[PDB]
Amino acid sequence: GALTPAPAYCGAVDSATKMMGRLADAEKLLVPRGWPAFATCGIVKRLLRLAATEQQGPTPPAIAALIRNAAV
Amino acid sequence: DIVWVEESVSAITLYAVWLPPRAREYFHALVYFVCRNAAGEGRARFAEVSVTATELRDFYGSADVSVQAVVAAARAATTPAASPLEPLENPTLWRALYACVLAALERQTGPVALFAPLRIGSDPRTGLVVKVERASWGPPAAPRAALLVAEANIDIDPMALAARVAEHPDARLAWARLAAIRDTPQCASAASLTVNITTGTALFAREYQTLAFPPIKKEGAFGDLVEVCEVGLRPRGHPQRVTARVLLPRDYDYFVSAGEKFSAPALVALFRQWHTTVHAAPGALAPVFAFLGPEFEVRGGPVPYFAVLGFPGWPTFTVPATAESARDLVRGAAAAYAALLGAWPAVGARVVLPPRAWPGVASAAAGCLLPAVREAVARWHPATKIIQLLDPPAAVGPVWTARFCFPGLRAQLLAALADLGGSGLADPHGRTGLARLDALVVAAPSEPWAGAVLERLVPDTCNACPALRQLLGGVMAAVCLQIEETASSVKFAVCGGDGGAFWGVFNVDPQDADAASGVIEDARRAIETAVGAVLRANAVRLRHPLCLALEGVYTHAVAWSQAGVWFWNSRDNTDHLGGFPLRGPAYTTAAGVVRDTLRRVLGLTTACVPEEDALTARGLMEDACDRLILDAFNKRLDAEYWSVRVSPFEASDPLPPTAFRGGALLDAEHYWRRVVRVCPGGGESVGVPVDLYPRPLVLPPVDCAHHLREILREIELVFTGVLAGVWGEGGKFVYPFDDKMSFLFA
């Protein structure tokens, strides 16, 4: 259900400068439970890694911190 | 005209350690006896001892320690509000201190024994125990217990932990926390600590937001558990009447705490608050606030424990998990307490003998032996194995193989050699610690609690006295020599082993089983009798009569390394694998895969040219690797399953600066660090300490392209051993993981 026409969009759309900050803010809620800190290529690599991370059971996925929905 | 009573001592704790006037090199120590008479009624008692400097330096093993240092440590431990966690400075100091005070208690006052009948006296003019004697009348009351749960959120600043871990790198994180409380005791004043001690009479529960502040939730009372007792005493050290407050444990006897999430800081904080509350009012002496455990040392320790060296005087036993057999481990902890006087596992190897009296006993035991073993001891170099065995690349079968073991041979031999050096000891009464080891060895087959004690008391004793290793391994070398000599007579053939455990083959026809049992039993009889005869000739006498265990009969056996052996009895399909490291939850699945692949590959005894069998074996081994990596994918997200237990000795991944934020989770780390290698971003593989983060965990995908490589490495070691051991050599089984099935994860 990611490439199935949906009435509205749901995701993280921002310029490189803003998404850089939002990625760090998401990591601030992601670091407490395991994600290592990453102290326009770094941003794309980090976003791809977030998107690739898979769902462990019914728990909301890792990208849900950035996209801000449990249906992701 | 001395008073006389009938009681059983339930605990022995340290109240005061003082240096009397006109004294330079001997300190007095007051001991609190928690005595209970028949039907459980408890009266508190006290005794005094006098430890000299020489005894301290003997139980320490070095002369660095002094009487002034011990008295200063005791004075610092007098007040827990000013400075708790005193043992953390020099843990060996307090270890030796408890050892010597118990030894002097045994010597001067007499024989003591926890949870056992004991006739006790006292001198009213002074008011202390004068002499303890073993009694022989009374069905003593059962050692009742109380279940304790305590959890505290001690807000320790992470950066302090990071700095203290930077000063000493491989510092177990519980030691880091504990040092943080020690350097800032005010942190133990503010914590959301919750305590629930359930007993058989009345329950007691308290809850705090700040520890000093009054409870935000009460239940029962402090008085239901404790009977605060004010006792007057006139020690030889203190001419003036000195009053002591003690917390007599009515209703219960010892504590039972779950070792699953046990926090030594939590109990330390709770007991510090109790100490402050009870000894707030003056006009009386203050006790010693000392506790020991594996969390109190930089490198940690194997067995969880929580020593109670002083306040409150109640032993507390941590029983880790083991829910199915919780009563069994509670009884084991109680027995370990009662037998070794509660020193174990806190005092260490000093329960038996002072660490420095051992250099004498070992020398005194090298003399009473036979002339041959006298040299055999002196020519022992680490891992000599002077016995005809198999080349490590080799395999045998189908021939009737059998594994044998002497249950507890190192412990029994140590006991016999300790008795050989017993005459060489300075004090005949100083051989009571040599009676606990015989009690352990005698009761080892009857009850397993003595076992785990002996599998740690003995290797640690061998580290206390390096010279004892060359004695024990020489006596065991002599045992192996007679094993080999007797083996030829009963058709047995030494093929491998490690001393007490040895596996071999039989020169009987490999098809008959009715007479196989007879030869396998006669070999056991003859080897046991011959080894016992050599030990008797070597003067070494064992308390429990020697017994050989038939640990399995097998038809095929294959060995690759010095410890790796796989045995398989085709008739009943019973197998045994050793030498494969179980360093995690995935290694167990790997071991099962190996033990099935080997069962299928030695089932290829169908008549074929050896060359054909090598290929139809390598194909099956590659297929087993395939089925293992395929199943690995279905558990790629279970980071705990792909976890490795790193020891505090092995090279370890560097701790992420956010693992120092686990709160009441850093305390669980005592020995092992469970690490999983995850792959954030790309290219870089970083280690995550699994048990230092709250659950459920969120992580980047686990780098199975690292763990599976090591698991496969050891699988190829085993498979190269079997391939080059049954059929023709020359084949190193390698699985092309990087090409065939690397894509699944990377």
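What you see of chain B is 5-750, where the numbers are those given in Swiss-Prot.
So this one's electron microscopy, 3.7 Å, going by the header.
Placed from the backbone N, Cα and C atoms, the Cβ positions cover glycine too.
In the three-state DSSP classification, B:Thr247 (variant position) falls within a strand. Of all the Cβ atoms in the protein chains shown, 11 others lie within 10 Å of the Cβ of B:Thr247 (variant position). The annotation that Swiss-Prot gives for the naturally occurring variant B:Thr247 to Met reads: In strain: Nonneuroinvasive mutant HF10.
Annotation of the natural variant B:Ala330 to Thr in Swiss-Prot: In strain: Nonneuroinvasive mutant HF10; the original residue is retained in the structure shown. Secondary structure from DSSP puts B:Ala330 (variant position) in a helix.
Every protein chain considered, the tally of other Cβ atoms within 10 Å of the Cβ of B:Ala353 (variant position) stands at 24. Swiss-Prot gives this note for the natural variant B:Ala353 to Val: In strain: Nonneuroinvasive mutant HF10.
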List of residues, in chain order, with Cβ under 8 A from that of B:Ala330 (variant position) and at least 6 apart: B:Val323
Coarse DSSP state, helix versus strand versus coil, of B:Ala353 (variant position): helix
Cα-to-Cα gap, B:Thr247 (variant position) vs B:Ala353 (variant position), nearest whole Å: 35
